[PDB]
Amino acid sequence: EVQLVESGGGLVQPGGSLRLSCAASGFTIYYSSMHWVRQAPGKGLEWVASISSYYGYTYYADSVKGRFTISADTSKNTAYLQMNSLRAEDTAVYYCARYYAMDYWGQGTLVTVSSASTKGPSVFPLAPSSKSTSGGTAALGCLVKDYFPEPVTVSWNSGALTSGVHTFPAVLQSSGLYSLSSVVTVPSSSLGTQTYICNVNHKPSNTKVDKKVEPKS
Amino acid sequence: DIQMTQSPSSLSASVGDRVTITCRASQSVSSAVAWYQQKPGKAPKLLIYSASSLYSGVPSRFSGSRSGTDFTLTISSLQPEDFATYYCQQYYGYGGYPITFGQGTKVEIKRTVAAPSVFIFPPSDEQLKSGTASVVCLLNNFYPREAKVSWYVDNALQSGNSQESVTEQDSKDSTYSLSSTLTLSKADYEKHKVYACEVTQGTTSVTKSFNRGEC
Amino acid sequence: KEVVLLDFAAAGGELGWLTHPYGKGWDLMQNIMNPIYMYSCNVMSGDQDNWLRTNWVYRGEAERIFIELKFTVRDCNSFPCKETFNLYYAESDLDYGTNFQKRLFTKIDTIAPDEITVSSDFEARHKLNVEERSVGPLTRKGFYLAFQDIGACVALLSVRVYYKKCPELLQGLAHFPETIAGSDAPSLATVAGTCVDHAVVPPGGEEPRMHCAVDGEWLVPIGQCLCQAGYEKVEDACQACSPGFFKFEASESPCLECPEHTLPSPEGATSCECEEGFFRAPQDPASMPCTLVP
Ligand SMILES: [Cl-]
Ligand SMILES: [Cl-]
Ligand SMILES: [Cl-]
Ligand SMILES: [Cl-]
Ligand code: NA
Ligand code: NA
Ligand code: NA
């Protein structure tokens, strides 16, 4: 059926430039108006740009007028958004969609604008008490501190442990880097026998930390 | 620029209830209104177009109405696959004027009150070798989301050096989970004894703590 | 599509087919070996004339029929005789019934097995032969089919007689009905299509044509109907433009989105109305956006 695929996102230092691509399939893009919509992290939807190749008009939003450029290649069935002179307020996930009543959406691509440096996460154990404190159950985890940019994915025991896990959203520290924690509850009687390894995975630096969390004594 | 004022910001309901979201535009927008659904992680999904027409393939329990400038999205009987955030959008003039969205309306599951399991984690000796100490307080599977988490270092209320994170509602038991992190320098941490976490919720306050000379 | 005129397997030995060696020759037997019925073994009779006629299958509209055979065979040398079983057919006009006149039966190619012969019947072996042939063109209201035995130990399991037809289909916004396939290789059955609802033939274009071949297949569609103004192609039927969309001319294009400064159109719209004040030049098409009135 109809399908839209996006590409082009990543880091860019403040005042930089970046270009985004919206690959379509299943319909002619000449016959349909294409629009770009961004969603700042944790905030609502904001319209960025429109284009209709049939009439050749290009409609922008005020906050991006002059700095962003919409365009479309009729032959490659693809729409684009060229972003120049980017600022931190532009950090968001960017979507593309067909028609003003947007019916088919892309999967979304993340654009980070900051003066930060890509760095793999530092992983620290949230060591569980050696026994008890809370009934029959104990809680252990991983602190994922001082990394940039999002995203980070965590799993426990190579994905084999899924029940009762809780991975939090990252919080943007004053240092400019992201931190997050991941925790899981397990029976305390298992602390001695079963090993617990958290798998932090940060594709933006090709880093994968594996932490064996061991009970503290 | 037209304004869409979505009310409420958030509402909690149970399975089967009839739910109503209103979006009032600052000007007559004719029928150029659409409603969208966005589950966390996924992209938005079109539900209603022309403010009263159901997108083909959307379950019919969704309906859209217009009374002047007052657009309502209505769900006859809320199904579990319907707990998500909903946005109204206006597209009057098809580009003559900028597109604006409602501020959104998150629909959450109503549930019986649950008490947090409060855990506290000292900074790892591995991290302390780097000059920064991160102290973590965990609130596991509670209800509702509202909680007052505070930090007390040797009975002096810490204020400003603390960051918090809340999970999406659990898909199995509909409970929230929360973490509060306290960041201090290595020098500050080593110069204090009692570290404590206070979870005040309604009429109860569980408080977890530790001593650097323990375990 | 295939249309069956006889299936021995479906009847399951209910079909009382007539046999010219009345008894002890061609005879029906039951052998639940799996229940599976089969007609079956007189080799010691040197010059034998064992025949088996089927029921009077009504020809109907068929032109060329196909015979599918499932059968098992003997070695003729394991028991110390031939194996080349012969198929026949009669093109009659009335159901005679007890009239095994072998003089008029026009032998079809001598059916032969492949794969495995008698082997071991049920003890040290438990596979059959699916061989198909066909005859035509048939021009009489009725037709019969026969099987001749000159001394072979055969047991026949599935006899299916079917003919081929071109199925109904919806191509190019036009409806082509089910048409009987032909008989001989050169023949093409040219069939005219009926425009689906809300479809109309373009002024300068051929009416929809489809050609039905002897193998029961449609070939080379010519022309096409078009969804008219206010409608767009959906699957293979015409569907009204969704609200907020218009279709100016009757064409192949999908519904177009409403242009700048126009109010959302109703279902199946031909044009989008100008705004509360915006006007459109009288000469401009309804594909054009609106403009204000200075
Ligand atoms: Cl599990
Ligand atoms: Cl849905
Ligand atoms: Cl969860
Ligand atoms: Cl075809
Ligand atoms: Na931290
Ligand atoms: Na032959
Ligand atoms: Na053969």
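Going from the start of the chain as shown, residues are counted 1 onward.
Header says: X-ray crystallography, 3.2 Å.
Note that Cβ sites are derived from N, Cα and C of the backbone, with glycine treated the same way.
Swiss-Prot has this to say about the protein:
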- C:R74 to E (Swiss-Prot position 103): Significantly reduced response to EFNA1 (MUTAGEN)
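Of all Cβ atoms in the shown protein chains, 21 besides its own fall within 10 Å of the Cβ of C:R74 (mutagenesis position). A gap of 5 residues interrupts the model between C:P80 and C:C81, whose Cα atoms are 9 Å apart. In the deposited model, 2 residues between C:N34 and C:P35 are missing, and the Cα-Cα distance across the gap is 6 Å.
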